[PDB]
Amino acid sequence: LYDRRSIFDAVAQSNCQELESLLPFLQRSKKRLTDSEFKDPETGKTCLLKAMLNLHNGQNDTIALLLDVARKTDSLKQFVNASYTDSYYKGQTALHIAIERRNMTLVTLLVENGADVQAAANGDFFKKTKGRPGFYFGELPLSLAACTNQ
Amino acid sequence: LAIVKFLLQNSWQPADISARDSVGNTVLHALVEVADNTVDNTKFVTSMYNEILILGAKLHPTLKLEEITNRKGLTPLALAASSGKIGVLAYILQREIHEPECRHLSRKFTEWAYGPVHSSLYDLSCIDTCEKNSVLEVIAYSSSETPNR
């Protein structure tokens, strides 16, 4: 069995083992990696997104496994494309983060598993400082990738 | 430096890193006293200071070195500011250290950085140091004797 907490901890330390029994779990319960219960109820963060924050050397293969699991249930598209919902990071997707981190490899990977390239990150974190701040590029992956000189 | 190390680290008698001279000054106080506001002066005092702290935290972690008052009631910082040793006071204000045991020593910690962007966090002892002295208070009403107020 797996609750939200269980996976998020596994992800935090790049553990691909504690997620050995993962796929077969939501096969029995037919639960989806995308269920309401597998996201933070106030931000909309998913395990893939936790993984995106918990990088070590711009690397995490909990990602590769996490994606793999989502296709086997074909949560695939809406999984890779889930966005933040809090006023701060609203509309931020994993692809936004990969770029923010200047990580070709993870941009490449996300685009190949079908990240929406037109997804607008539009929360207060992506507009001019309250100061909050900060910082605006606006919104769309291309725009980001240019404004950060990439 | 090497002899500073050998004094504190030797087998025969390790130096007491917190001892006070006749005036109440510790090595951190003396360093502040030895500053003369020239660029190469600041530079050497500044990092020898750094070095002492790194050694304090390595060898004797419990010791809150900065906080030790000279006879006149002055922490090293507050002396720096009483005597217009600005480069050094500024360095203390800007101190940031990252290594195991780093956090206790550091003055500034940075938390939010976005691809553009940066944030700096300050402690800050000078503003809130009601109990003995404030950095602002020492600066705000200086002697006007001092070379750099």
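Chain A is numbered as in Swiss-Prot, which gives 111-260 for the residues shown.
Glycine is no exception: its Cβ is also placed from the backbone N, Cα and C atoms.
As recorded in Swiss-Prot:
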- A:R115, A:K155, A:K160, A:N164, A:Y199, A:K200, A:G201, A:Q202, A:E210, A:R211: ATP binding site (BINDING)
- A:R114 to E: Abolishes capsaicin-evoked current and binding to resiniferatoxin (MUTAGEN)
- A:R115 to D: Abolishes capsaicin-evoked current and binding to resiniferatoxin (MUTAGEN)
- A:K160 to A: Abolishes ATP binding. Abolishes CALM binding (MUTAGEN)
- A:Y199 to A: Strongly reduces affinity for ATP; when associated with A-202 (MUTAGEN)
- A:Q202 to A: Strongly reduces affinity for ATP; when associated with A-199 (MUTAGEN)
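Mapped onto this structure are the features recorded in Swiss-Prot.
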{"residue": "A:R114", "record": "mutagenesis position", "Cβ contacts under 8 Å, 6 or more apart": "A:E147, A:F148, A:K149, A:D150"}
{"residue": "A:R115", "record": "mutagenesis position", "Cβ contacts under 8 Å, 6 or more apart": "none"}
{"residue": "A:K160", "record": "mutagenesis position", "Cβ contacts under 8 Å, 6 or more apart": "A:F118, A:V121, A:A122"}
{"residue": "A:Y199", "record": "mutagenesis position", "Cβ contacts under 8 Å, 6 or more apart": "A:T153, A:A231, A:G233, A:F235, A:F236"}
{"residue": "A:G201", "record": "ATP binding site", "Cβ contacts under 8 Å, 6 or more apart": "A:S193, A:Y194, A:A229, A:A230, A:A231, A:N232, A:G233, A:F236, A:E249"}
{"residue": "A:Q202", "record": "mutagenesis position", "Cβ contacts under 8 Å, 6 or more apart": "A:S193, A:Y194, A:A231, A:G233, A:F235, A:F236"}
{"residue": "A:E210", "record": "ATP binding site", "Cβ contacts under 8 Å, 6 or more apart": "A:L254, A:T258"}
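By a Cβ separation below 8 angstroms, chain B lies close to these of the recorded positions A:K160, A:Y199, A:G201, A:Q202, A:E210: A:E210. The secondary structure of A:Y199 (mutagenesis position), as reduced to three states from DSSP, is coil rather than helix or strand.
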